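> One structure, pasted below without further comment.
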Amino acid sequence: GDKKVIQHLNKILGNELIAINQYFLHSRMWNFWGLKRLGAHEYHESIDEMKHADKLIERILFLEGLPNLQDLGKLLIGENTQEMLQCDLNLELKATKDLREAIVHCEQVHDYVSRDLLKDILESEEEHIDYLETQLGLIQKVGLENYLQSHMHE
Amino acid sequence: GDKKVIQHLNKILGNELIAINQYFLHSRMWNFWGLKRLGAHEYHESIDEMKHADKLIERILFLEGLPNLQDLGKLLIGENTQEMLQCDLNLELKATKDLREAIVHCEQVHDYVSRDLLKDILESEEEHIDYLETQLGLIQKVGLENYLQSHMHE
Amino acid sequence: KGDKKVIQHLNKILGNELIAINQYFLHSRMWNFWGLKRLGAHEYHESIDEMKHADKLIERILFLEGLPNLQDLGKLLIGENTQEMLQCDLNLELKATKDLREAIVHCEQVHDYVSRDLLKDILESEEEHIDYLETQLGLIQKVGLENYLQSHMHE
Amino acid sequence: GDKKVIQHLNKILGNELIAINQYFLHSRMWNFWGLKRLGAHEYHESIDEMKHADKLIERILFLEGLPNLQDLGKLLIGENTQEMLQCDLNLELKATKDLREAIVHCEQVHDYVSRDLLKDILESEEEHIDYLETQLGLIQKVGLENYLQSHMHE
Amino acid sequence: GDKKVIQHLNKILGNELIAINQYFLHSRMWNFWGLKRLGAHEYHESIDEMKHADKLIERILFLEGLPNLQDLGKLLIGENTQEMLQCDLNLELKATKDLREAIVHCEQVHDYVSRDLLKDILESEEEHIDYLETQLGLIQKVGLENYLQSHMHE
Amino acid sequence: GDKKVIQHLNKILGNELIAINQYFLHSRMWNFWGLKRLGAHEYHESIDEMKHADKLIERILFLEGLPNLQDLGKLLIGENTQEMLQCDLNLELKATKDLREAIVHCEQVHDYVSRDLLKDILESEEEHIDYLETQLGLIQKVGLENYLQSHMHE
Amino acid sequence: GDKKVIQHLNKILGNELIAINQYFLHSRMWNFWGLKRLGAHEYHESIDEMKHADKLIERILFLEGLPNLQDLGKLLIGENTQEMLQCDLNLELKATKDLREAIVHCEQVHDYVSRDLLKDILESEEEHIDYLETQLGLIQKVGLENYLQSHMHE
Ligand code: HEM
Ligand code: HEM
Ligand code: HEM
Ligand SMILES: [K+]
Ligand SMILES: [K+]
């Protein structure tokens, strides 16, 4: 395995580990508040990050690197729905920047299989960004109280 | 059967008999107002207290005590949705306080089967407290009118 | 919206149902405790039937814009053995039916025909309970107490 | 594994071994006499004691103790139905006293899983005591001859 | 019922009671060690002995004897698989010797039904001897480590 | 919500978060090596810890504490099967010690629902300790090469 | 169709033709030795190379090139399991080297559909490399004789 590919893959892994925990706690906060539709959506977002972490771990091991599950960076935890959505969005904008940097390097060293894994993760993160921007926009269009009302029941 | 255990069990049963009637009336009031989702939920809370009452009666009889279904304490009847939910919450905080006291005494006299029964009731009353706190929080987050609207239809 | 005295009558019938619910639920669990499971099961169904009658009275009182009274619980008639328990249920039902007839009279007088119909349905069911109770007491005499109890051991 | 917990568990195991044999014999005596409903019921009680003994043996071995299946205490065999039911009841009153002492001890040394195993056995033995006292009461209520009649057919 | 027949049936029954407990403990020992295939087979041998005991108890009662479930002989408990297997084998060789003597005596006094019962028990114990000798032979042919490995999984 | 209960629950949650990542990495290491039976079992151990962590987060929120998903303690990563099993066992021994201390405190302040939650986690960790010790015992009884051989296929 | 793209595709097709025959012969050698699990796995590796050749042949025709099925390079045939696995691995390392050079060129001349086809082949060859290095590592971990024993049966 190329050394900087492994480094990049461990950096993406690191970002996924932050997002697993952030989304899981956000899901459980939403469920606690009785906003069960947000909580369920955010739970599935956490599970998707878990699956990506799994694929990254497996690839790092095949390339004979050491997956780093020890370093957990800063969780962005909001205190209300609007903040939590914006925190998830801030995290995803950092995650896609790093994914693009990793894909650029993979292409340069001809690691096309790693590039393809990272591109699939990127597509999934951009769909999350689409979801988050749509939610923030809906809060503006229907108002916050209606937007929360619409997320009470699954 | 330990005399004080029978006394605590009859105290818990007295609490259940209040909650049966309070929840049933609150249920039928919400149904009458067309808030059928609140009515259905509160109906199931009444049924669950009927089941706990039944388990308490069976245990008191096995311990050779006299179940007391004669003394009905004070019902806390609200006159609107907010008051009714806070009356249920006030009832449950007293119920759990008495359950903790019954559990301590069961342990002290080695009545572990009565303790286990009481702990199962306690877990179910904590779940009701959780629901009730959540509803009061949703009234604040979505507004009362939206909250009621969301409880019109089952 | 409703007639005030109709509501008072319906709250009085409701009060009788709330006694019956508790009395029959306790008798049922006493019979189960003693191993007389067929009696226990029948009495449990009588208790459930009174619960449903109470539900219909509560719903009708609310519709009529009265306040259902679930706070006042009158005197439970609890027996010490099977024969007393059956007589206690019978004593309760005889009072219940007297009050039903008085409430039906009043509904009729003020033209509350839907309330009268609800109360007649309750009365039919309570008379069926009286038939059951009188029949059991008669069977205790015909087959003897020990055989009667024996026949109610198994469901 | 706590040495005194293991001694308590072997003590309870010893009682179960007595009960297995006592109830199995009582079952086959009732079947021999044609009281097939008593015989079937007592067979199931014996089977339940066999399952408790299994769980005790598995727990003792996990705690690194030696399960004692060698010491068989005194079986209380009756000569007729009324004595047999009282022998079973005498055995269970001794059995539940030992269980309560064992639970106290497991609780103090923080062996909460052992305590939970013993609590499940205790609930089962209290159910047996309920059955036993109910049968003795029924003999008084319906008369011995009717009582036995009712236990001829399964 | 012939007095010595009944003595022989209580002797065989006494042997069954030892085997029940020995095999049951050996089963749970094997399970505790993760040799689940040995544990499962030895559990089924214990159950088989339980069923023989039941048939003996029933026959003793019909003959108007007193089944003796009080006297529990010495359990032969091994410390490892080879010893446990040899212990079972030693117990069975004693059991079949006793069964042959009982059959001789039943034939002598013309209790042909008891003889037939004992013969069916004998056939089953000889099948257990077959299994045990085959296992000890396999340890020799495949080696102990392989033999144990082959009994890890059910 | 009692402040020290919440501290205990967050300490147990910290333990779960370590175990999730340690077991997940060990699972994927074993899969990478072709020891797919070990990899599958360790995956399920990790998912089980994830589920425990979920329940802790929900209880901490209901008690109006802040769940700590930010602090990740030291993963104990082995470099061969024997060491990985021992690292799992060391983690589980610390985990159960902390569970017992939390259960004591819950009992002390009468938080019987938290204690019940903790006791179910404790039973699950003790089953894991049972598995781990059995595996280490098997390596000694069948030899390391046979033990690994038996864990190649699912 | 770009002339050098066609030449690269014909080079990869040449590598697939070697792999087809080498893996097929290895498969039947393993079957002949009674190592049916290896022979079954290697048969499926051969089929996969057959399917890759088919996709290459189709793409070359579409680009108006001449598929070259005439030139068969050097088969690497081993004479025991360890050698056959290392021969497969040597062939795959060469194959993946050529695939990367082919993809680089497709990207330069903007033949993204050919690049897509080769990247899919490349991922499949890296999975085969994963398998081969895993098998070689298992031979070391469980020993040759156990490794081969584990591959006698399908
Ligand atoms: C105001 C007093 C009560 C009312 C209005 C009431 C009402 C009801 C109703 C409407 C049902 C559903 C029955 C059906 O449709 O099958 C029910 C069920 C039941 N009730 Fe009550 N009830 C009352 C008091 C009690 C009390 C004091 C007990 C004592 C244990 C009790 C025990 C039960 C039980 C065990 C069931 C069956 C629940 C189940 O397992 O699904 N009820 N009740
Ligand atoms: C007098 C001695 C015993 C007798 C006569 C006896 C009899 C029986 C019988 C007749 C069965 C049902 C077998 C079948 O048809 O499947 C059985 C099952 C069983 N026995 Fe025993 N048994 C004895 C002692 C024991 C002992 C000491 C243990 C130790 C645990 C034990 C454990 C079990 C278990 C676990 C079952 C399966 C129960 C189930 O899950 O259905 N038995 N026994
Ligand atoms: C706070 C940490 C985590 C929590 C609370 C958590 C929680 C969960 C839960 C509740 C499930 C569903 C389990 C079920 O009911 O079957 C799950 C699934 C899963 N988790 Fe995690 N998890 C966490 C961390 C991780 C990490 C770090 C990874 C991988 C590196 C991971 C990988 C997975 C995988 C692969 C699944 C199965 C997903 C699927 O295919 O459905 N999880 N997790
Ligand atoms: K009779
Ligand atoms: K082997």
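The numbers used for chain C are those of Swiss-Prot, and the residues that appear cover 2-156, in sequence.
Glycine too: its Cβ is placed from the backbone N, Cα and C atoms.
Among the features that Swiss-Prot reports, Fe(2+) Fe1 binding site is placed at C:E18, C:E51, C:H54, C:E127. The Fe(2+) Fe2 binding site annotation in Swiss-Prot covers C:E51, C:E94, C:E127, C:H130, and the record cites experimental evidence as its basis. According to Swiss-Prot, the feature heme b binding site maps to C:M52. Here Swiss-Prot flags C:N148, C:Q151 as K(+) binding site. Listed in Swiss-Prot as a mutagenesis experiment, C:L68 to A is described as follows: Assembles into normal BFR with wild-type ability to oxidize Fe(2+) and store Fe(3+), 5.2-fold decrease in rate of iron release from BRF, greatly reduced affinity for Bfd. Where Swiss-Prot documents C:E81 to A as a mutagenesis experiment, the accompanying text is: Assembles into normal BFR with wild-type ability to oxidize Fe(2+) and store Fe(3+), 3.2-fold decrease in rate of iron release from BRF, greatly reduced affinity for Bfd. In Swiss-Prot, a mutagenesis experiment is listed as C:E85 to A, annotated with the note Assembles into normal BFR with wild-type ability to oxidize Fe(2+) and store Fe(3+), 5.5-fold decrease in rate of iron release from BRF, greatly reduced affinity for Bfd. One mutagenesis experiment named in Swiss-Prot is C:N148 to L, and its note says About 70% active in Fe(2+) oxidation and storage, diiron-binding site does not coordinate fully, decreased overall flexibility of the BFR, loss of 1 ligand to K(+), reveals more Fe cations bound inside the BFR cavity. Under mutagenesis, Swiss-Prot gives C:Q151 to L with this note: About 70% active in Fe(2+) oxidation and storage, diiron-binding site does not coordinate fully, loss of bound K(+).
Give me the structural setting of these features: burial, nearby parts and distances.
Listed in sequence order, C:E51, C:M52, C:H54, C:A55, C:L58 are the same-chain residues at least 6 apart in sequence whose CB falls under 8 Å from the CB of C:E18 (Fe(2+) Fe1 binding site).
When Cβ atoms from all protein chains are considered, those within 10 Å of C:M52 (heme b binding site) total 18, not counting its own.
Residues within less than 8 Å, Cβ to Cβ, of C:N148 (mutagenesis position) and separated from it by at least 6 positions along the same chain comprise none. In the three-state DSSP scheme, C:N148 (mutagenesis position) falls into the helix class.
Neighbour count (other Cβ atoms within 10 Å of the Cβ, all protein chains): 12 for C:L68 (mutagenesis position).
Long-range C-beta contacts of C:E81 (mutagenesis position), restricted to its own chain and to partners at least six residues apart, with a cutoff below 8 Å, are absent.
Contacts of C:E85 (mutagenesis position) defined by a Cβ separation under 8 A and a same-chain sequence distance of 6+ are given as none.
Listed in sequence order, there are no same-chain residues at least 6 apart in sequence whose CB falls under 8 Å from the CB of C:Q151 (mutagenesis position).
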> Note down the number of other Cβ atoms within 10 Å of the Cβ of C:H54 (Fe(2+) Fe1 binding site), including every protein chain shown.
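The answer is 23 other Cβ atoms.
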> Between C:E127 (Fe(2+) Fe1 binding site) and C:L68 (mutagenesis position), what is the CA-CA distance rounded to a whole number of Å?
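With distance taken Cα to Cα, C:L68 (mutagenesis position) is 24 Å from C:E127 (Fe(2+) Fe1 binding site).
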> Listed recorded positions are C:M52, C:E85, C:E94, C:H130, C:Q151; which sit with C-beta under 6 angstroms of ligand 1?
C:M52
> For ligand 5, list the recorded positions among C:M52, C:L68, C:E94, C:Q151 whose CB atom is within a distance below 6 Å of it, in sequence order.
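Cβ under 6 Å from ligand 5: none.
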> Restricting to the chain of C:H130 (Fe(2+) Fe2 binding site) and a gap of 6 or more, list residues whose Cβ falls under 8 Å of its Cβ, or answer none.
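In sequence order, the residues whose Cβ lies under 8 Å from that of C:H130 (Fe(2+) Fe2 binding site) (at least 6 apart) are C:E47, C:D50, C:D90, C:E94.
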